[PDB]
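Colleague: Mind having a look at this structure? Questions to follow.
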Amino acid sequence: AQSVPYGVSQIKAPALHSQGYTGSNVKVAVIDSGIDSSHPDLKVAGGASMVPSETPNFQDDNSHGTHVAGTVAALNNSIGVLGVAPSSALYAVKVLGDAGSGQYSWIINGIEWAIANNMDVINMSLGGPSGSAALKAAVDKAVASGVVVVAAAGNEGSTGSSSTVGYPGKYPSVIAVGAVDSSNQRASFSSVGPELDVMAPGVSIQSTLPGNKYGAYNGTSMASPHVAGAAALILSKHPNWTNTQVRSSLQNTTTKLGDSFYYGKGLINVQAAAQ
């Protein structure tokens, strides 16, 4: 029937959930490649595409769009699983190409559109080994206005001690998510860096998949979605709170996991950060 995903209880959205807050009047933009709107677990509120050749923003070939948009917010009924901002207003913003189309200029005008309709929560479960002057220009802008910009830190590992968190995650106005498992070990593929902010549910995180389906993925970019929603709902309770009031209540309440550079602050606790 309907199933609670191991990472959702493990941070504790459902403490906030049975408290009544699910992020009804919150919006998370899911900055990926799509979001099937005929998926029985998803209610998408709207969005757009920033990909030139891909009309529908509600066409996801690459499958990750939908996958991600499900730790964030699958159903509330008797089918599939259980999202973690299960009540958000969710904005399908497309900037990825099928196959994996990487145009940085797609990425930026994506934050944009996001700025322009008042997004409260921003989620980018992408990034790369090179940056760009603009990227981190905008990146500043969304938080400036008052958006909380949340990304995947990235899926490298070590390479000695320098740092494999990628862009826009490395740029400090962002909350970069490292993956842990249910035993709060950091996943061998989770990037390491100074610039690593918190740790989250990234291994075998099962979510929504097109054609009446669901499935599971290992990703610094499956954790990144837990993280974004704790925040919704943080906001749902303290909807008056600043974009910064919020980062703060997030950095300083996790669960400590292990040295800062594999783990960051450790594990994000929705119930501690919420109140």
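In order, the residues displayed for chain A correspond to 108-382 in Swiss-Prot numbering, which applies throughout.
Determined by X-ray crystallography, 2.5 Å, according to the entry header.
Just so it is clear, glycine is given a Cβ too, placed from its N, Cα and C backbone atoms.
Pulled these from Swiss-Prot:
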type	residues	note
BINDING	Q109, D148, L182, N184, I186, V188	Ca(2+) 1 binding site
VARIANT	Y128 to F	In strain: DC-4
ACT_SITE	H171	active site, charge relay system
BINDING	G276, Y278, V281	Ca(2+) 2 binding site
ACT_SITE	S328	active site, charge relay system
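Neighbours and distances for these, please.
Modeller: Sequence-distant neighbours of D148 (Ca(2+) 1 binding site) (same chain, 6+ apart, CB under 8 A from its CB) are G177, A181, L182, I186, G187, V188, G190, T315, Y321.
Around the Cβ of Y128 (variant position), the number of neighbouring Cβ atoms within 10 Å comes to 23.
Long-range Cβ proximity for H171 (active site, charge relay system), meaning a same-chain Cβ under 8 A and a gap of 6 or more residues, is found for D139, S140, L203, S232, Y324, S328.
Taking a C-beta cut-off of under 8 angstroms and a sequence separation of 6 or more, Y278 (Ca(2+) 2 binding site) has the following same-chain neighbours: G238, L242, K243, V246, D247, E302.
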Colleague: Output, ordered by sequence, the same-chain residues six or more apart from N184 (Ca(2+) 1 binding site) with a CB under 8 Å from its CB, or 'none'.
Modeller: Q109
Colleague: Within 10 Å of the Cβ of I186 (Ca(2+) 1 binding site), how many other Cβ atoms are there?
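Modeller: A 10 Å sphere around the Cβ of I186 (Ca(2+) 1 binding site) contains 13 other Cβ atoms.
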Colleague: Taking the mean position of the Cβ atoms of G276, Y278, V281 as the Ca(2+) 2 site, which residues outside that list, in the same chain, have a Cβ no more than 8 Å away, listed in sequence order?
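Modeller: Near the Ca(2+) 2 site, beyond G276, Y278, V281, sit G234, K243, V246, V256, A258, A260, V272, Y274, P275, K277, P279, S280, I282, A283, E302.
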Colleague: Between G276 (Ca(2+) 2 binding site) and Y128 (variant position), how many Å separate their Cα atoms?
Modeller: 28
